[PDB]
Amino acid sequence: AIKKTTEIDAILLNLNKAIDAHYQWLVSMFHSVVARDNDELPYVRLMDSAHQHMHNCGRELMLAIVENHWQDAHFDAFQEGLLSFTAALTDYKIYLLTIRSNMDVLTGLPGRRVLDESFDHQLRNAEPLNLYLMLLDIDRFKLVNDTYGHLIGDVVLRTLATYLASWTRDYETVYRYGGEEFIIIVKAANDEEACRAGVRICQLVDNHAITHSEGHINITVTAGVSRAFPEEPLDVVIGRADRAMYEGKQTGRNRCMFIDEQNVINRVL
Amino acid sequence: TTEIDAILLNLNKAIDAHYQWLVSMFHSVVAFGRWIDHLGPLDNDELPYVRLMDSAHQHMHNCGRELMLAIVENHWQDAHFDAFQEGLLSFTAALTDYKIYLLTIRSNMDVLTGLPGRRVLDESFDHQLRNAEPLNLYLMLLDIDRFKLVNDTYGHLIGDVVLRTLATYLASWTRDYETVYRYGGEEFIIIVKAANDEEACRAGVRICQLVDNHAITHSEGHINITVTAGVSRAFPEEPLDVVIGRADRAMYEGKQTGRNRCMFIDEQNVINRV
Ligand SMILES: Nc1nc2c(ncn2[C@@H]2O[C@@H]3COP(=O)(O)O[C@H]4[C@@H](O)[C@H](n5cnc6c(=O)[nH]c(N)nc65)O[C@@H]4COP(=O)(O)O[C@H]3[C@H]2O)c(=O)[nH]1
Ligand SMILES: Nc1nc2c(ncn2[C@@H]2O[C@H](CO[P@@](=O)(S)OP(=O)(O)OP(=O)(O)O)[C@@H](O)[C@H]2O)c(=O)[nH]1
Ligand SMILES: Nc1nc2c(ncn2[C@@H]2O[C@H](CO[P@@](=O)(S)OP(=O)(O)OP(=O)(O)O)[C@@H](O)[C@H]2O)c(=O)[nH]1
Ligand SMILES: [Mg+2]
Ligand SMILES: [Mg+2]
Ligand SMILES: [Zn+2]
Ligand SMILES: [Zn+2]
């Protein structure tokens, strides 16, 4: 999808699980003889292809050994495919780690940098649908820090992060963009659909208090939604979404704003 | 960071190397050891992980030798393969443990700046306060002034450079024993150790000057910045959040009053500019 750091460790685990599993596999062959999204799609396709081929050599190798017409070529071919497999994983591994070295420690959401690097791609692959960026900024969060302390503030962010991650779809990623600032990349058919997604999240934030050791704390967020037109750079879009959000804060808070193609702002209902 | 990727590489190099090894044994029948000592005695944190896998590696090969000998001399048993596999998985466990440890320890280093992250400080603060004696400990919070403007003006890439640079400068301008942390997006913390509040404030105010007195170069020209800081004492047995909060209180008023200045909050919780 991805979001949430935990999701990545889960994979890397299963990658290392394959390494061990395929060691065992090789031992067995040796035993038996004696006894008589579009970003990460390429990496999986690659290793899937490698995996197949590896086993193919193993089968070919085994059959050749048994039927008494094996040749040094058969082992070298198997080893070629086996290292090709362990390459394919490694590539995938790295990619993940890199992408997810930029993962926010506090919340476990992806950081601005992840978005920066992936945005140009996400916009291109949005078609036929439209892409929208939703900026959320916690309302008077300083107060919350001033009132309860920073630890508590840290919890709110963790929680809010977790909630937002749960409330969003898989293909739509939630990013910790800033200190109190979040971005959700929404994909929809029209501006109205985007706004609905926007406005509903704001309600949910409002409608779900954040529990802590010492009790309960209610919050709300003012959001700014905007269209992402083809070939625009991220900074242009954010800026527009920021323009949207600011007016929302001017007008009362706890609300989702939207900035149209004409660069005119209107609150959503 | 770079130092770690170098290792992780060499760990994965062993996995491949030891696949080949196994293939050779299988081939021959049908017919790392050097790198470990070349790590250069590390510290007491990571010693156990290397000892562990070194031990595992040995044992693994031992089974392989025992296995091979048994196969050739015609007195091998299913036990021999299972024993070898036990040791082989024990080896791949030993690496994995080491791997994790590294990643974890090294996730908490800030990717962008290369300074330690908040989490490092969180975990080490209680310790740093205890070992401050006989000296006093102070926390210095720095927050770039109108950095949003800089992003809005030049873009985020440029903004990213400024932070990298500022980080680097601050690291150079601080003492070894006093650590600079990327606490937040535009927020830095320096843990100062001094004899009195005046000494701390001097350290504080001078850093702010340096930031002011050193423009940040980029591909397309030069960008000047400044920082408003907040310094505070750390009294024994206080938790970090209390101190930071106080240091934040100090900084905020500084921003209210004009910016590009170091503020200090006294034992009486009263703020004064340096
Ligand atoms: N004006 C001023 N600048 C300061 C002060 N403390 C640090 N700096 C600046 O920060 C740099 C880093 O100091 P270091 O990493 O402790 O590395 C230092 C430190 O280990 C040692 N050193 C320099 N001065 C002192 C000192 O007063 N006491 C001790 N114990 N060591 C010192 O020499 C190393 C190299 O120092 P530099 O090349 O000068 O580079 C210094 C200097 O440019 C200060 O109190 N006043
Ligand atoms: N504990 C904690 N505090 C943070 C963090 N990131 C940012 N903050 C603090 O949250 C505060 C947000 O300041 P704003 O005044 S801009 O936030 P508001 O919600 O009050 O702004 P708006 O009223 O919505 O315009 C700042 O003082 C930051 O130091 C964080 O990661 N952990
Ligand atoms: N390029 C880049 N920008 C960042 C980063 N971390 C935080 N920022 C931005 O820094 C900006 C600072 O906004 P503030 O208004 S809170 O900072 P100011 O300096 O304007 O606030 P003060 O006036 O100093 O209180 C925010 O818009 C953040 O998006 C970052 O890692 N890379
Ligand atoms: Mg806010
Ligand atoms: Mg600032
Ligand atoms: Zn398989
Ligand atoms: Zn070996």
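So for chain B, numbering is Swiss-Prot's, and the shown residues are 5-35, 54-296, in order.
Positions of Cβ are set from backbone N, Cα and C atoms, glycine also.
Taken verbatim from Swiss-Prot:
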ACT_SITE  B:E208  active site, proton acceptor
BINDING   B:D165, B:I166, B:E208  Mg(2+) binding site
BINDING   B:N173, B:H178, B:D182, B:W195, B:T196, B:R197, B:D198, B:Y199, B:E200, B:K215, B:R224, B:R228  substrate binding site
DOMAIN    B:157-289  domain 'GGDEF'
MUTAGEN   B:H79 to L  Displays constitutively high biofilm and PgaD levels; when associated with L-83
MUTAGEN   B:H83 to L  Displays constitutively high biofilm and PgaD levels; when associated with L-79
MUTAGEN   B:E208 to Q  Significantly decreased biofilm formation
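For ligand 5, the nearby recorded positions are B:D165, B:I166, B:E208; that is, of B:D165, B:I166, B:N173, B:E208, these have a C-beta under 6 Å from one of its atoms. For B:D198 (substrate binding site), other Cβ atoms within 10 Å of its Cβ number 5. Sequence-distant contacts of B:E208 (mutagenesis position), defined as residues of its own chain at least six apart whose C-beta falls under 8 angstroms from its C-beta, comprise B:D165, B:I166, B:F169, B:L185. Considering only the binding-site residues B:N173, B:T196, B:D198, B:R224, the residue whose Cα is spatially closest to the Cα of B:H79 (mutagenesis position) is B:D198.
Listed binding-site residues: B:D165, B:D182; maximum Cβ neighbour count within 10 Å falls on B:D165.
In the deposited model, 18 residues between B:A35 and B:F54 are left unbuilt, and the Cα atoms of these two flanking residues are separated by 27 Å. Of all the binding-site residues listed here (B:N173, B:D182, B:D198, B:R224), B:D198 has the Cα closest to the Cα of B:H83 (mutagenesis position). Surrounding the centroid of the Cβ atoms of B:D165, B:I166, B:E208, where the record places Mg(2+), the chain contributes additional residues within 8 Å, namely B:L164, B:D167, B:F169, B:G206, B:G207, B:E209, B:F210, B:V249. Set side by side, the recorded positions B:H83, B:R224 differ in how many other CB atoms lie within 10 angstroms of their CB, and the most is found at B:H83.
Listed binding-site residues: B:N173, B:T196. The one with the lowest count of other Cβ atoms within 10 Å of its Cβ is B:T196. A Cβ distance below 6 Å to any atom of ligand 3 is met, among the recorded positions B:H83, B:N173, B:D198, B:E200, B:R224, by B:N173.
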